[PDB]
Amino acid sequence: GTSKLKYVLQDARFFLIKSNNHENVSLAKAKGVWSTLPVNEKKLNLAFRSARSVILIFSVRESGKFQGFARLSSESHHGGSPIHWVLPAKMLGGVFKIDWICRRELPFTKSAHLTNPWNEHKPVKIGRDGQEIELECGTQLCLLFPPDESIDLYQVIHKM
């Protein structure tokens, strides 16, 4: 069902994350971590304190698709286990822990009806790394993804 998913997305904030390569998104999916540039790290730390759920929606540059979405489970922290990001290292901020909600892909062709008020109503696929996606557009975008039946949102609800 979609009921627990809708509950997780209630009053959430959404941010577009753009990765230059698939390798880093694969690492994030395997390890439950993400790191971004300091300008976006600051935005995400502020958002994490401000909302019940902060959702990162991932897109590998030039792939034509989103690769999934995840909920921040922490603010960024330093020192843990130098993640072997395939860089396109110090200019990177701290590490956020994330819980994946969906590891399935969504092609941009499926989101063409969704525009983001916070980016001049351009299609939601369009945006720099860290672009905030308004609540209604972000909710509808997440609901377009194929259900990920490997994920049990019960534990995610408990972190809220």
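Counting begins at 1 with the first residue displayed.
Method of determination (from the header): X-ray crystallography, 1.4 Å.
Every residue, even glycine, has its Cβ placed from backbone N, Cα and C.
According to Swiss-Prot, the protein has these features:
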- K18, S19, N20, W34, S35, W85, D129: RNA binding site (BINDING)
- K18 to L (Swiss-Prot position 361): Does not affect ability to influence alternative splice site selection (MUTAGEN)
- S19 to A (Swiss-Prot position 362): Does not affect ability to influence alternative splice site selection (MUTAGEN)
- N24 to D (Swiss-Prot position 367): Abolished binding to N6-methyladenosine (m6A)-containing RNAs (MUTAGEN)
- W34 to D (Swiss-Prot position 377): Abolishes RNA-binding and ability to influence alternative splice site selection (MUTAGEN)
- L37 to T (Swiss-Prot position 380): Reduced binding to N6-methyladenosine (m6A)-containing RNAs (MUTAGEN)
- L44 to E (Swiss-Prot position 387): Does not affect ability to influence alternative splice site selection (MUTAGEN)
- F66 to D (Swiss-Prot position 409): Abolishes RNA-binding and ability to influence alternative splice site selection (MUTAGEN)
- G68 to I (Swiss-Prot position 411): Abolishes RNA-binding and ability to influence alternative splice site selection (MUTAGEN)
- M91 to A (Swiss-Prot position 438): Reduced binding to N6-methyladenosine (m6A)-containing RNAs (MUTAGEN)
- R128 to A (Swiss-Prot position 475): Reduced binding affinity for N6-methyladenosine (m6A)-containing RNAs by 100-fold (MUTAGEN)
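Ranking the mutagenesis positions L37, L44, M91 by C-beta neighbours within 10 Å puts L44 at the top. Within 10 Å of the C-beta atom of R128 (mutagenesis position) sit 10 other C-beta atoms, taking all shown protein chains into account. Comparing C-alpha positions, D129 (RNA binding site) sits nearest to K18 among the mutagenesis positions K18, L44, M91.
Highlighted in sequence order, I17, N24, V25, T36 have their Cβ within 8 Å of the centre of the Cβ atoms of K18, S19, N20, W34, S35, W85, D129, the residues recorded for RNA, and are not part of that set. Spacing of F66 (mutagenesis position) relative to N20 (RNA binding site) is 12 Å (Cα to Cα, whole number). Other Cβ atoms within 10 Å of the Cβ of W34 (mutagenesis position), summed over all protein chains shown, number 26. In the deposited model, 4 residues between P88 and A89 are left unbuilt, and the Cα atoms flanking this gap sit 10 Å apart.
In this structure the C-alpha atoms belonging to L44 (mutagenesis position) and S35 (RNA binding site) are separated by 11 Å. Of all the recorded positions in the list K18, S19, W85, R128, the shortest Cα-Cα distance to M91 (mutagenesis position) is found for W85.
For the pair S35 (RNA binding site) and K18 (mutagenesis position), the Cα-Cα distance reads 11 Å.
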